[PDB]
Every structure is written in structure tokens, then in C-alpha cells.
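To start, the structure under review is shown below, and the notes come after it.
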Amino acid sequence: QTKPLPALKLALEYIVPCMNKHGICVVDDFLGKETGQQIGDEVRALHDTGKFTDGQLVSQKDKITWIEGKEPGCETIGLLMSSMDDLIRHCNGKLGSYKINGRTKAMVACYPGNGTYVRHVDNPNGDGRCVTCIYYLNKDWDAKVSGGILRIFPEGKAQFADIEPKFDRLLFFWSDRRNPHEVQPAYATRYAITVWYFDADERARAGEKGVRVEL
Ligand SMILES: N#Cc1ccc(-c2cccc3ncnn23)cc1
Ligand SMILES: [Fe+2]
């Protein structure tokens, strides 16, 4: 007896108030089992064929790739991105005073899970990114056995959030200092896709994390 929520309804009746109140918003069953397993297979195919780069080489002074959405074998990742963009479009105007004029490409990541991430802020220095969006791909993830919980500590609140990296879960949170977060050790392989959305004013006033594409 079940139906998908129209994006406008999901954005305005849930995402906007959740974000404005808590700065964090979880949406389960975002795309359904079929589209989600297709994304998983595409992500796993990229990994098996050796298209990922060591993530420690990116950050220094996990394994990742950046997906635009139109590449061969990434069609459904492109659809995920379109569906995310639609939600943000229906929100835009009402997520704080942000006006979102773009986003990064999709960061597709494999986290091997062998006791691997410390508390950090995604955007500490006003790099322009205002909303972090993560989509998880781990079928039948059991956190008791496997770990890998994202813990978020909203700043100046007497509460925190424990987000399992669950299949077909879409997560939004403010990328700035409001949401320091850590990832507890994991003991199985994980896949996720992260996109960051840009506020126009902060972006204009400021690698691949600094590349704004249109929605
Ligand atoms: N599944 C899964 C999965 C695991 C770890 C992270 C990860 C790594 C490093 C920093 C960071 N910040 C927020 N998530 N996250 C993201 C997704
Ligand atoms: Fe993070």
C-alpha cells in the first residue's frame, strides 16, 4: 500500500524543517531496492576494474573516484545525482539564508573496513560548501558486528546523532563547524557516494572539491 513521496513534499514537509531545526536529516528508502542495487553494482564495477585512487594521497601534505554522471557505466550514479539535485532545488531559498547555485561532482568511495576516521569538519574555512549529502550502498549492514557508525555532534546542542551507513539511506547535514563528525571503526567493506552543495556568496568570497558544477 506504499507510494514514493513527491520531491516537493519530501523537501518542504520533511527536509527543510529537519535541517533548519537539527542541521541533520536522514531519508531512508530514497531510490528503492532496484535503483540502489544498480548504483551498488556500478560502484563495485568501478572498484573491481581499478578506477579508484588511494584516498590518503588526496588529503595529505580508503579509495575514491570523482564521477560527473555521464561517463560509461555510471548512468544510475547520474540518476542519483539528478534526484539529489531535485530535492535541493525544491528546498533552495529555505535552507537557512543559503542560495545554492551548484555542487561538486560525486565522490565515490570504498572504505575497506579494517579498523579504519577522526572528528573533523568538512568545511572549516569557508570554502563555499554548505550542505553535505551522503548516499550509502551497504546491503544488510549490521552495525553491532561491523561498526562504521557515523557519529555527528551538532555544535551547541545537548544531543548527538548515530547514523548507520545503511543501504539506500540519503543523509544531509550542514558542512560547516555546526557538524563535527567522526566515523567509528568498521570491520567490513563499505561504499558511499558524497556530494557537497555550494552557497553562491560564500563560494564567490572564498582541487576537485572546489569545482562547482550546475545542478
Ligand atoms: N559507508 C560509508 C562511509 C564511511 C566513511 C565515510 C567518511 C570518511 C571520512 C570522512 C567522513 N565524513 C563523513 N563521512 N566520512 C563516509 C561514508
Ligand atoms: Fe566528513
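We number chain A the way Swiss-Prot does; in order, the residues shown are 184-244, 254-308, 310-399, 406-414.
Yeah, the Cβs are placed from backbone N, Cα and C, and that goes for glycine too.
Around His313 (Fe cation binding site), a 10 Å sphere centred on its CB holds 10 further CB atoms from the protein chains shown. According to DSSP, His313 (Fe cation binding site) sits within a strand segment. Annotated Fe cation binding site per Swiss-Prot: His313, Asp315, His374, in sequence order, evidence recorded as experimental evidence.
The 10 Å shell around the Cβ of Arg383 (2-oxoglutarate binding site) contains 21 further Cβ atoms across the protein chains shown. Annotation comment: Swiss-Prot describes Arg383 as 2-oxoglutarate binding site.
Cβ neighbour count for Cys266 (mutagenesis position) (all protein chains, 10 Å cutoff from its Cβ): 23. In the three-state DSSP reading, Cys266 (mutagenesis position) counts as coil. One entry in Swiss-Prot concerns the mutagenesis experiment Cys266 to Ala. Its note says: Little change in enzyme activity.
Record note (Swiss-Prot) on the mutagenesis of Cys302 to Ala: Slight increase in enzyme activity. The Cβ of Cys302 (mutagenesis position) lies under 8 Å from the Cβ of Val226, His230, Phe235, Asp254, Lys255, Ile256, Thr382, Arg383, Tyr384, each of these being in the same chain and 6 or more residues away along the sequence.
Cβ environment of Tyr303 (mutagenesis position): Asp254, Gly341, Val376, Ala379, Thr382, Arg383, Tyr384, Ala385 lie under 8 Å away, each six or more residues apart in the same chain. DSSP classifies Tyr303 (mutagenesis position) as strand under the three-state reduction. According to Swiss-Prot, the experimentally introduced change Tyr303 to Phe is described as follows: No effect.
Annotation note: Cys326 (mutagenesis position) sits in a strand segment as assigned by DSSP. What Swiss-Prot says about the mutagenesis result for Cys326 to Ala is this: Slight increase in enzyme activity.
Cβ neighbour counts within 10 Å, taken over all protein chains shown, single out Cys326 as the most crowded of the recorded positions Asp315, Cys326, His374. Highlighted here are the recorded positions (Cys266, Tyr303, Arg383) whose C-beta falls below 6 Å from ligand 1: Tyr303, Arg383, in sequence order.
Where 6 residues go unmodelled, between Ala399 and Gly406, the Cα positions on each side are 13 angstrom apart.
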